[PDB]
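*Asks:* Just passing along the structure, written as structure tokens.
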Amino acid sequence: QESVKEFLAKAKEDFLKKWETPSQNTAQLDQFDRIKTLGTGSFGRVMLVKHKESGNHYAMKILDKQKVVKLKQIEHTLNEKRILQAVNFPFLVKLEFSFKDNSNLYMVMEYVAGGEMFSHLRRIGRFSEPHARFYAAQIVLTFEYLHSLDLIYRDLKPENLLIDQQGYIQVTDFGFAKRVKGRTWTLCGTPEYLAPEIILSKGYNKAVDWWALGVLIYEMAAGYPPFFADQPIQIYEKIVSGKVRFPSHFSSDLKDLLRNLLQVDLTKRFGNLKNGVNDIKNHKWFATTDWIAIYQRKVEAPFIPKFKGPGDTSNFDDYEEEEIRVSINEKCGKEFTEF
Amino acid sequence: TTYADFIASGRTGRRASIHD
Ligand SMILES: Nc1ncnc2c1ncn2[C@@H]1O[C@H](COP(=O)(O)OP(=O)(O)OP(=O)(O)O)[C@@H](O)[C@H]1O
Ligand SMILES: [Mg+2]
Ligand SMILES: [Mg+2]
């Protein structure tokens, strides 16, 4: 545990250099051939693209500037890019290029062809505990890294976790990521994964990421979330109650870990106690977990997506396609100066 | 079963984020 605090210390210094002086304007749109939509969102979409000069495939997230401003999401969007360009970790998707034009913002990431954890989980139904643990361990290390940089991730869910060609996780969607040293107050996340203190408008901190990890582990192992209903308000009622029931097949160790992660009381939630992340890493459910081996990506993955080539999108759902329009007039230039 | 109730529910597909 002496290797890791020295690792984190060095990690913080390269992050802070990039945080203080972000990269900008490192490619332009006509360097990419757009192939297929991989997912859509409130402000645009993510497309598979091929970089002409290298022939490499990437995932290009496209955001409409006028719509970002209209829906008051400038700070979250600037956060997303400023943080993603500054971080470096084996289970975080890599931002390779970013740029803007008259109409849009563009973030070009490594293409993670294995698809969303979400798709595989719904298809298989549920993951066995060693399978779930293999993924959970990657998130534990990743939150350890992010939180040490004073970052809060705030949208953990299987839809935002991609499976790479090695079967390892790549975290994407930094849309709500925020660098904060105090509490923060934005109601954001995804309903099933919101901690009680978010719902209750109390102010909250990084402990909400650990609550979300409890939800993720539960959903991975059960095949359904711990709190579900047809409408968010009904989901919120269940979350704040904190009553959780476990599937009969959950091990005793898993149930104990989850009781400690899905703890409504901040005072008592694992990840948020005096021993911090080590309460989690030392829990009996992770006794078989070689944390260094995971970080080094030397553990054999329980599942490897099949890919028929670079550019294969068979592990992704289909989406309706749309022309990408770029105005001949600059939109919202001042708002996105730093992008 | 809990699983059957989930699978018959309205939120078994990709879930969008929220903010306000
Ligand atoms: N680097 C990537 N490689 C492959 N696919 C990706 C990559 N990044 C994103 N995607 C796909 O595009 C989808 C949408 O991306 P993202 O989650 O960043 O958009 P979003 O608009 O913030 O969605 P939301 O906030 O609703 O979760 C992802 O769920 C994933 O399926
Ligand atoms: Mg997302
Ligand atoms: Mg998002």
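Per Swiss-Prot, chain A residues shown: 13-351, in order.
For all residues, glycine too, the Cβ spot is worked out from N, Cα and C.
Residues or ranges marked as active site, proton acceptor in Swiss-Prot: A:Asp167. Swiss-Prot lists A:50-58, A:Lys73, A:122-128, A:169-172 with the feature ATP binding site. What Swiss-Prot lists as domain 'Protein kinase' is A:44-298. Per Swiss-Prot, domain 'AGC-kinase C-terminal' is recorded for A:299-351. Here Swiss-Prot describes A:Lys73 to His as a published mutagenesis experiment; the accompanying note says: Reduced interaction with SMO. A:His88 to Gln appears in Swiss-Prot as a mutagenesis experiment; the accompanying note says: Does not affect interaction with SMO; when associated with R-197. Among the mutagenesis results in Swiss-Prot, A:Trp197 to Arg has the note: Does not affect interaction with SMO; when associated with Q-88. The residue drawn here is the original one. Where Swiss-Prot documents A:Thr198 to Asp as a mutagenesis experiment, the accompanying text is: No phosphorylation by PDPK1. Swiss-Prot gives this note for the published mutagenesis A:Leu206 to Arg: Reduced interaction with SMO. According to Swiss-Prot, the mutagenesis experiment A:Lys286 to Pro carries the annotation: Impaired inhibition by the R-subunit. Record note (Swiss-Prot), mutagenesis A:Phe328 to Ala: Reduced catalytic activity and impaired inhibition by the R-subunit. The unchanged residue is displayed.
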*Asks:* Starting from A:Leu206 (mutagenesis position), work out which of the recorded positions listed here (A:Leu50, A:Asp167, A:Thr198) have their Cα within 10 Å, and give them in sequence order.
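*Replies:* Checking Cα-Cα distances against A:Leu206 (mutagenesis position), the recorded positions within 10 Å turn out to be A:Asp167.
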*Asks:* Anything from the recorded positions A:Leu50, A:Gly53, A:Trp197, A:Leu206 with its Cβ under 6 A from ligand 1? List those in sequence order.
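*Replies:* Once distances to ligand 1 are taken from each Cβ, A:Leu50, A:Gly53 fall under 6 Å.
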*Asks:* Long-range neighbours only, meaning 6 or more apart in sequence with Cβ under 8 Å: which ones does A:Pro170 (ATP binding site) have?
*Replies:* A:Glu128, A:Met129, A:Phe130, A:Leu133, A:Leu228, A:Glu231, A:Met232
*Asks:* Within a 10 Å radius around the Cβ, which one of these mutagenesis positions has the most neighbouring Cβ atoms: A:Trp197, A:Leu206?
*Replies:* A:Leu206
*Asks:* Consider the recorded positions A:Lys73, A:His88, A:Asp167, A:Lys286 and say which one has the Cα lying nearest the Cα of A:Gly127 (ATP binding site).
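*Replies:* Nearest listed residue in space: A:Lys73.
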*Asks:* I'd like to know which of these binding-site residues, A:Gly53, A:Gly56, A:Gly127, is least surrounded, judged by other CB atoms within 10 A.
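*Replies:* Sparsest of the binding-site residues A:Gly53, A:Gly56, A:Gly127 by Cβ contacts within 10 Å: A:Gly53.
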*Asks:* Say you check the Cα of A:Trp197 (mutagenesis position) against those of the recorded positions A:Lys73, A:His88, A:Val124, A:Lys286, A:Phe328; which is nearest?
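*Replies:* Closest by Cα distance to A:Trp197 (mutagenesis position) among the recorded positions A:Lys73, A:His88, A:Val124, A:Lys286, A:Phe328: A:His88.
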*Asks:* Chain B sits near which of the recorded positions A:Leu50, A:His88, A:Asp167, A:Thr198, A:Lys286, counting only a Cβ gap under 8 Å?
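*Replies:* The answer, in sequence order, is A:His88, A:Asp167, A:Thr198.
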*Asks:* Check A:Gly53 (ATP binding site) against DSSP and tell me helix, strand or coil, would you?
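*Replies:* Its secondary structure by DSSP: strand.
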*Asks:* A:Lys286 (mutagenesis position) to A:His88 (mutagenesis position): how many Å between their Cα atoms?
*Replies:* 30
*Asks:* With the cut-off set at 10 Å between Cβ atoms, which of these mutagenesis positions ends up with the most neighbours? Options: A:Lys73, A:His88.
*Replies:* A:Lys73
